[PDB]
4 protein chains.
Amino acid sequence: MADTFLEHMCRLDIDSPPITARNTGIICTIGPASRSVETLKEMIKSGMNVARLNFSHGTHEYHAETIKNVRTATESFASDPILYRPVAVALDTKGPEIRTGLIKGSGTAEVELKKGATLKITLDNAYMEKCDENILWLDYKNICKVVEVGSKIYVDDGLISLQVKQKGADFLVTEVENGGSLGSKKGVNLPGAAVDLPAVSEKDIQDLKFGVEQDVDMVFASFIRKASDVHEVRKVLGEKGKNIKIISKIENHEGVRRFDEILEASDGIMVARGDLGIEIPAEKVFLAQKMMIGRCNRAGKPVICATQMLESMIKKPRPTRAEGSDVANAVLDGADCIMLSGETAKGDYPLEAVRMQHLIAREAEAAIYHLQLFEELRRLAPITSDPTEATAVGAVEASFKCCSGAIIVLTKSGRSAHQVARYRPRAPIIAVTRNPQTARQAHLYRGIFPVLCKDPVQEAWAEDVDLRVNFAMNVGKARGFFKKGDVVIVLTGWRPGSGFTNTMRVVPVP
Amino acid sequence: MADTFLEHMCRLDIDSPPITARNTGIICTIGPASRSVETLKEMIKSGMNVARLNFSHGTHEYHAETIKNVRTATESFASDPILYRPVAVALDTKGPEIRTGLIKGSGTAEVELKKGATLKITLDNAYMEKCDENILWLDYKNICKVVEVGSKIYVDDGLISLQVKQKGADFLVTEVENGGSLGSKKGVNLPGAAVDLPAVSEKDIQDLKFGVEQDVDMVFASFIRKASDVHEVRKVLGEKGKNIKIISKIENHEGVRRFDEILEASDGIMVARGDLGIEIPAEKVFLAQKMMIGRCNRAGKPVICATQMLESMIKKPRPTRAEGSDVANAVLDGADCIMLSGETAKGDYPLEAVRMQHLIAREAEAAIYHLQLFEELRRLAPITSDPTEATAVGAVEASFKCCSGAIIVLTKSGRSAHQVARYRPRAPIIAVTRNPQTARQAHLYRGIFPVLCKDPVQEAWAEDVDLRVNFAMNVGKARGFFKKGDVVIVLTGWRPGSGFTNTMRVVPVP
Amino acid sequence: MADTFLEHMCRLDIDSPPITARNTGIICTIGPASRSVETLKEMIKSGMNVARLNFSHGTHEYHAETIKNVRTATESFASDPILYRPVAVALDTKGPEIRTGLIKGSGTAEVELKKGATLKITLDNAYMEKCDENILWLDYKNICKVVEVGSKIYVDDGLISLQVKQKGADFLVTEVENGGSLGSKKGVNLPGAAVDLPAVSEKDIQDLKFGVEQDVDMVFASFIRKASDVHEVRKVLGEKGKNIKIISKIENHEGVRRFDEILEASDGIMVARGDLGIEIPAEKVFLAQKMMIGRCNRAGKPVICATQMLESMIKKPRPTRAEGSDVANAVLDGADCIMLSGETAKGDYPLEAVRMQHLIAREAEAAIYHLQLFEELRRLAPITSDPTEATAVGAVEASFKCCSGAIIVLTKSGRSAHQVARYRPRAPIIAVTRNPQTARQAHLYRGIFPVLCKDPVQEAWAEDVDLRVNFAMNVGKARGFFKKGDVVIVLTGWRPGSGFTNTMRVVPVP
Amino acid sequence: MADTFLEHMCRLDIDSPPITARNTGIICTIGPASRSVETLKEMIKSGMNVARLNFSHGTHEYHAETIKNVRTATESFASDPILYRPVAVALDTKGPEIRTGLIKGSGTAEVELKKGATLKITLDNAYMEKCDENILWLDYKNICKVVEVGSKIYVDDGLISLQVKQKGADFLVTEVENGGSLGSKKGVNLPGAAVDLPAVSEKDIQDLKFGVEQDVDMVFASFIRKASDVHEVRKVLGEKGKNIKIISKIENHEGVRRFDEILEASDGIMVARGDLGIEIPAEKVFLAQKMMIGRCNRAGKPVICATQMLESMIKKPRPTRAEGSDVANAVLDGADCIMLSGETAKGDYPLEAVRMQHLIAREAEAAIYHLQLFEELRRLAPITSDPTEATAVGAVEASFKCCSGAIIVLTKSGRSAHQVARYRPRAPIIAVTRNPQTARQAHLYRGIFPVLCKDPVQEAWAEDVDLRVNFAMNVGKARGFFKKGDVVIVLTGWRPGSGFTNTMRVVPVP
């Protein structure tokens, strides 16, 4: 209601309650702490929309049992078809890696190195058994060609740094920049450097194949560097996983610099904030995050942002005081879902963490100046002749003017709800579908609430359409989005099929 | 396409053609020069939308023959039901008046008066036969109570002015401010003064009754001063002329000062620019005109503006050079129709004058910054729960985005087309009706093109609706507003009746 | 004070008085009706700022006596140095022309031609004595090369039109499009055609030389077609008339099409609306003015607009009712001065016409939405490092905030006042100069009020500056722009010379 | 340079360097870790502007030795008068408190209480020696009157919560809501409750007196609840500390609800984020912070925000990874200085923490859309007649247009620099003063860089002014804000004294 952003901030009140609807999606990692059909059932009630499986750890037998358990808890509530809530399954690839050899043969032995000490790095397979505080063997056979003189090298999550001093054929002579402890099989990161590793490793061709067979909703693709890498993943999923959404993880200088070509090839972005903060300096990661959420909002594409719980540095008191400034930040920046990794996989209090994500996410929607955003998105939209685009703009403007409580949209592929949601209307968008995969992927887009319809297809089509609209109005009242004698916008097509949405009706709630 | 008003003006090109559609209505007065079924037929082709009858002159027998002739020429073209054009009939009341008595008994005698000479004005009926250059008799019996000391009096269209010097009971002693010639039965105007004459004269109760019997489309009400005067006219039309549109003429200081209460009571305003320029000083009439067109645009109510042809003051060349700056001004100010009085009633070249109004009106729509106007009207619109208002805002926004070539609206009373037109969309608004009175009144609102449908009501209602939409698409292509494989917005209701408009479809032209 | 343009129009009141200051300049033509030192003295009091001399008529002896008389009336008021008002002298060239030969030898004989009749046009000098209703001789020797087949020709101010039928070497065979009367020595106009006549005629090289010798303030240059024509005039004025302002008259399709290159070469534009309306169709002249005033406002260059008095076409009443819609239009479009030709040269009531221009000009400044204009001009201004530009922007913004009643500027060439005036501040701009030519040219720019200072240059410079500021504050209070204990902005430089303005002080009026 | 906020975010680049100037102030707490003249000297170089002394701990003898040491390190650099940097001293009151009695007589004994157990709270002084797990003695004698039935009570930083069950005269019977350990002399907090404690305690009347004697720059006032409390502090400082800035700490529901009356009475606000998060729920503190920074920007008053360093909750790696999202947030919200408490008082690496605050603060100024802020502040500014206000608006607008590198302002009280800084110009504001207290307080306002001038007052005043301007231009070039042949705005008055600023000059850098 404010004319300015400064007025808007000045009128924030702490003695007023929020709405029931929570626009932002919640993604939880599943490990040993929460693999069980009783823990799962309880997180679904707390507000979990997506379950992420991390294919770094475990085998294919172990994961298949987590998927089975995720589906069992989901289907428990498929008895009251009004209060059923769909839940997606995603798959994080391990992704292409560079690793050191075994230290002193054993693998449990640790050799400590001091600042200044020059060491040689060798690519020859003789030294892969015995690495000492003078010779390190790396798995990467092309490191010499990608590295330059003056380039830095990080060993094990940026604990040890090496300055490149002398560049030679099949060997590198390096000064030591930081002191730490070298263990066996530790990961290597090469800042600045435009790495030449393949798009998919030999291991991930097997995991991408396992996911298509296990019928997953989306794939998180690690270490994306160019638009050709995204194209590679799409070939491996084949024509049998052609519906599976590819989300590109951005996690080095190069993928940041070449962002615009990746965005175009992908189905959505993830800003892997831990990973990005090893390669990029800490105070620059802050800016790179806002730039990527900004560009994803302007293109109408979903952007996941991977967060953490923080605590105070000086700790005298006993309580943990789980500080969720990190989470609230992203909601405000205009992220579509937020992710919690460790806190839900191996941590001690999983339910408590989902309940925190929820309560923060809900409250922080108050502080956005939604009006400025909404106008702004409508200006950078092109004139077209596509009937569907024009229906959507009509629906969104009607909805301001009558202060409607919901926009109902019938959809098969999800595409018609996606066009409405790119404007960020105030009103919740209910999508009514029969396709069960479409109801799952809908959690990626901010402000869409999917409802799946189970009923048998009626004889007359006009009569089928009127059944799915009514279903949607019951589910709306049950979940408390509007009551009787309110106004809703309803959006549909003229014939059966995908791509024919063209009608907008303004109706009273029965 | 310009961001500013200054850019907009700088990009005007004189080597580019205009569109075929002319948004502004054209009202012509009918007198002896153009009472004939051959002259009438020819003005209808030139672009005449309304025929005005002036009830100052003629009798009731004479006017009834003009109406008959207007209808005959109209119905001549009702053979090709696609190219038929409806034509309204309006009625200008004579309106309440003050007149002087006979000069020197004869009525043809003229007595000239010089500056300074004090004369008496008497209300007593003895002097009504013989008025001299010392005693004038006026018809108004309450002039003494409404006039003050220092008030001016205008005799015969502001030729002679009288300053009030001495105020007495039943007599006025007046200095002479301007010299001229006094004739017999000349009209009196009293600037500043809040006159007490009745709302309708004894003559106009008879004319308002004649018009209801003759089935006229709208009534022009003279000398409106307050919102009670408008209410009086509405009682005389009764409940048998309850559809007849009342347009209030504004023609004195008081009606200007009390504008906002009249606007609310009326169906539209007319800015009688000749009349207003006798009572108000010449350089103030300019401002009073813009203020009233402004307020009528903001309220969503039509405003007629009565204009003239001008010529150059110093005339050496033989051509008349009909200067239409007066006409172009009003189109730009945001008038809905323009009127031409004398040029069409008694003048020598009637067709030429209608062809001029048309050509000016068309061209001057180029110079309006339509974008600034359109945004501006949408901001000063209130949030409601009325389904119809929300349908209309939806239709208008859809129409920008797809660059549609027309908005088709089905209507009975005209009300649904009126709501769309209050936004001033770029696209022409086609109204499809069966009601023949509704198609006539549609000429008052800027940018609506009425089409009347003659076909018999089909059995199934859904099938009736689809017939009137198609009719509208043929008439659209014939008149050349869009071709095949263009996009149109269509706007309709869910059941038969008035007040149920709620649906908006975006369709390809068949 | 309004947020919108529609609110602004709705709040116009007819019961409120205007300010004393009149921003727009008034240019009067001087002929026989007003050549006299008594008529002149009286127009100077009425509000005449510039006296135009038309070098079509009269000789060099006759004009030199008008100039002498203009200066005598001016200097009459140079006794009270506070109430003195400076007055410019301008010079309208006759400009390059094409004329027909003598009809039937006599020159007073007239031959009438009917529609259809083919006539030959010959360039050979044998027929220049005897022109008949079959053979016309034209002065232009290159007409054959500039004209095309299908091109039209206008003879004597567009009375007769000729369609080109057959094109031959040294002869033209032409159909007759309009019928009229051919006289002797009538002017020829060639629409569309990119004419090849020289920039200055042999006569105007003599008049431009006479004006430099007579010390005129500005030259009006007729029939400008390209940026090379303007350069030609500048060479003829030499280096002795290098201060004289060149105003380019625009009066054909070509000068309109090539506008942007002329504007850059000129000191200001004149939109000769009579002349432009012979060559261009009547309803297009409307747009072409408007485009040119718009571009002149954006470039910060003055634009004169030449107007007329109009009267009603159907005239039954005795009063002339001098209709000044033409004049009010231009003030609103954003013209800097307005001109009146015939009404002041040969007409019967010269004083009455100057008093009309004044009263209209003053009143019509009420209806401009000055806020939208002002913001708009500030956005399309480039970042520079010029101290003077930054001083000016500072002065104008300070002046809003304190609601100052005047901006005082010391100037030698006029350039520092010109930079302030390009923003169109609300407050009057007083320019204080010693240069008498600078005080004269200041009437071209909208909103500058020049004051000339006659006092002897004081010894200490700082003390000189403080004398000219005070002079300016007396003249301001006398003319009633502000009273004692008001606030003014004062603008000056750090050293003597041109080009050093850099200081802005906010002072209380003493 | 962007038209929108969404464009602005999309154009953020991570391969571009920041400016040298850091707009936001840095406040450090001084304890045992950094009381030494060698540690102090080193933090001054790192970017410390204010040294805070916490009057909870220590005696008056101990603090007087910290002040002495702060001044010694400051004055070390007063040898090169160009590179000297002034440093303020502030004083945080302990503030009014409620405390429990001794547990079981000893004071080191702890009694643990379980959920459910009803305990009595007694105000009678018999039980103040022996408190058990049934009877607690509180210092507050009016708790019964301020508390209601259903009100909660927090004991020792919200470890234990008590629900009020039964309300009686001089006793409270309370359910236990949370279990913990009760110690001796633990602080009590009463949410919702409009507490009646005095404005200043008996201890703080002594500390406020010590600070006036020790010549401190500003006083931080704890537990402000109403505009009368601020008035009380102002009386105790007397008329000998009338220049000392009062900053009101906001730290309960009441002070938040009554914010607008406090702001008006104060010299600036501090948002004590730790303290506020005990009384208010965690997810509401987030909003209350943005509301208060918003209101302080709109009123032109400085707002300090007290922050912390955070670390990741799940910690497997060895590095601390000092997460400064908390700090970056506040800079973006539009805080004027940021504070670090523990990290600098008792922590192990003080220098490292100041270097972190600096590096974050600098970088996060990149992401603000400074243009939208700047326009926004100029719209909500009132028209006045104050010369100084108009000079300031002039200076700020000039400065955009010429892209100046600095605004130099001469000031005695600081007031003229404060008016410029309330607009938030892009260019740094250098304030040149002789008053040493004025140079210290200047660190509170965002974007002002004070320079103190030590030279002797010259004879001619005009010549004094020209010396202080030049000093300011040397100091500007040394610190690298502009080089030779750049442009600066300079702002000064017409006579000596406070309150006469009226002149603005645009000068080239010598």
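Chain B residue numbers are taken from Swiss-Prot; in order, the displayed residues are 22-531.
From the backbone N, Cα and C atoms, a Cβ is placed for every residue, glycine too.
Spatially close to B:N70 (L-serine binding site) yet at least six residues away along the chain are B:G46, B:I47, B:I48, B:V108, B:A109, B:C358, B:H464, judged by Cβ distances under 8 angstroms. If you look up Swiss-Prot, you'll see B:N70, B:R106, B:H464 marked as L-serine binding site, on the strength of experimental evidence.
In sequence order, B:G116, B:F241, B:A242, B:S243, B:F244, B:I245, B:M291, B:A293, B:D296 make up the list of same-chain residues 6 or more apart from B:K270 (substrate binding site) whose Cβ falls under 8 Å from its Cβ. Residues or ranges marked as substrate binding site by Swiss-Prot on the basis of similarity to another entry: B:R73, B:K270, B:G295, B:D296, B:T328.
Annotated ATP binding site per Swiss-Prot: B:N75, B:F76, B:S77, B:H78, B:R120, B:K207, in sequence order, evidence recorded as experimental evidence. Within the same chain, the residues at least 6 positions away from B:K207 (ATP binding site) whose Cβ sits under 8 Å from its Cβ are B:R120, B:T121, B:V176, B:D177, listed in sequence order. Under the DSSP three-state reduction, B:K207 (ATP binding site) is assigned to coil, being neither helix nor strand.
Cβ neighbour count for B:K367 (mutagenesis position): 15 (other Cβ atoms within 10 Å of its Cβ, all protein chains included). The note that Swiss-Prot attaches to the published mutagenesis B:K367 to M is: Abolishes both pyruvate kinase and protein kinase activities.
Every protein chain considered, the tally of other Cβ atoms within 10 Å of the Cβ of B:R399 (mutagenesis position) stands at 15. Mutagenesis annotation in Swiss-Prot: B:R399 to E, described as Impaired homotetramerization, leading to homodimerization and subsequent activation of the protein kinase activity; the structure shown retains the original residue.
Under the heading of mutagenesis, Swiss-Prot lists B:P403 to A and annotates it as follows: Significant reduction in hydroxylation and in PKM-mediated transcriptional activity of HIF1A; when associated with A-408. Listed in sequence order, the residues of the same chain lying 6 or more apart from B:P403 (mutagenesis position) and placing their CB within less than 8 Å of its CB: none are present. DSSP classifies B:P403 (mutagenesis position) as coil under the three-state reduction.
Counting every protein chain shown, 22 other Cβ atoms lie within 10 Å of the Cβ of B:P408 (mutagenesis position). While the structure shown retains the original residue, Swiss-Prot records the mutagenesis experiment B:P408 to A with this note: Significant reduction in hydroxylation and in PKM-mediated transcriptional activity of HIF1A; when associated with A-403.
All chains included, 8 other C-beta atoms sit within 10 angstroms of the C-beta of B:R516 (beta-D-fructose 1,6-bisphosphate binding site). Here Swiss-Prot flags B:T432, B:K433, B:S434, B:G435, B:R436, B:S437, B:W482, B:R489, B:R516, B:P517, B:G518, B:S519, B:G520, B:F521 as beta-D-fructose 1,6-bisphosphate binding site, drawing on experimental evidence.
Long-range Cβ proximity for B:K433 (mutagenesis position), meaning a same-chain Cβ under 8 A and a gap of 6 or more residues, is found for B:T454, B:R455, B:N456, B:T459, B:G518, B:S519. Quoted from Swiss-Prot, the note on the mutagenesis of B:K433 to R is: Abolished acetylation by EP300. Abolished deacetylation by SIRT6.
For the mutagenesis result B:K433 to E, the note given in Swiss-Prot is Abolished interaction with phosphorylated CTNNB1. Impaired phosphorylation of histone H3.
While the structure shown retains the original residue, Swiss-Prot records the mutagenesis experiment B:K433 to Q with this note: Mimics acetylation, promoting homodimerization and activation of the protein kinase activity.
Swiss-Prot documents B:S437 to Y as a published mutagenesis change and attaches the note Unable to bind FBP but still activated by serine. Sequence-distant neighbours of B:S437 (mutagenesis position) (same chain, 6+ residues apart, CB-CB distance under 8 A): B:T409, B:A413, B:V430, B:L431, B:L512, B:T522. In this structure, B:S437 (mutagenesis position) is part of a helix by DSSP.
Take the CB of B:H464 (mutagenesis position) and look out to 10 A: across all protein chains shown you find 26 other CB atoms. Among the mutagenesis entries in Swiss-Prot is B:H464 to A, noted as: Abolishes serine binding and allosteric activation.
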Checklist entry - Ranked by the number of other Cβ atoms within 10 Å of their own Cβ, which of the binding-site residues B:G295, B:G518, B:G520 ranks first? => result B:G295
Checklist entry - Should B:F76 (ATP binding site) be counted as helix, strand, or coil on the basis of DSSP? => result coil
Checklist entry - Which of the listed binding-site residues (B:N75, B:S77, B:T328) has the least company, meaning the fewest other Cβ atoms within 10 Å of its Cβ? => result B:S77
Next on the checklist: When you rank B:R73, B:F76, B:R106, B:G295, B:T328 by Cα distance to B:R436 (beta-D-fructose 1,6-bisphosphate binding site), which of the binding-site residues ends up on top as the closest?
Outcome noted: B:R106
Checklist entry - Where the distance is taken from Cα to Cα, which of the binding-site residues B:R73, B:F76, B:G295 turns out closest to B:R106 (L-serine binding site)? => result B:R73
Checklist entry - Just checking: which of B:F76, B:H78, B:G295, B:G520 have a Cα that is within 10 Å of the Cα of B:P408 (mutagenesis position), counting only these binding-site residues? => result B:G520
Item to check | Tertiary neighbours of B:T432 (beta-D-fructose 1,6-bisphosphate binding site) (same chain, Cβ under 8 Å, six or more apart) | outcome: B:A438, B:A452, B:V453, B:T454, B:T459
Item to check | Other CB atoms within 10 A, centred on B:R120 (ATP binding site) | outcome: 14
Next on the checklist: How many Å separate the two farthest-apart Cα atoms among the substrate-binding residues B:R73, B:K270, B:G295, B:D296, B:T328?
Outcome noted: 17
Checklist outcome for this item: Same-chain neighbours of the L-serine site, Cβ within 8 Å of the mean position of the Cβ atoms of B:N70, B:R106, B:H464 and not counting those residues, run in sequence order as B:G46, B:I47, B:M69, B:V71, B:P107, B:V108, B:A109, B:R461, B:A463, B:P471
Checklist entry - How long is the line from the C-alpha of B:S77 (ATP binding site) to the C-alpha of B:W482 (beta-D-fructose 1,6-bisphosphate binding site), rounded to the nearest angstrom? => result 48
Checklist entry - Closest of the binding-site residues to B:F76 (ATP binding site), Cα to Cα, picking from B:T328, B:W482, B:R516? => result B:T328
Next on the checklist: Under a three-state reading of DSSP, tell me whether B:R106 (L-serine binding site) is helix, strand or coil.
Outcome noted: coil
Next on the checklist: Please identify which of B:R73, B:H78, B:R106, B:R436 has the densest Cβ environment, defined as other Cβ atoms within 10 Å, among these binding-site residues.
Outcome noted: B:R73
Item to check | binding-site residues listed as B:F76, B:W482, least Cβ neighbours within 10 Å | outcome: B:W482
Checklist entry - Looking at the recorded positions B:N70, B:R73, B:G295, B:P403, B:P408, B:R436, which ones have a CB within reach of chain A, meaning under 8 Å Cβ to CB? => result B:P408
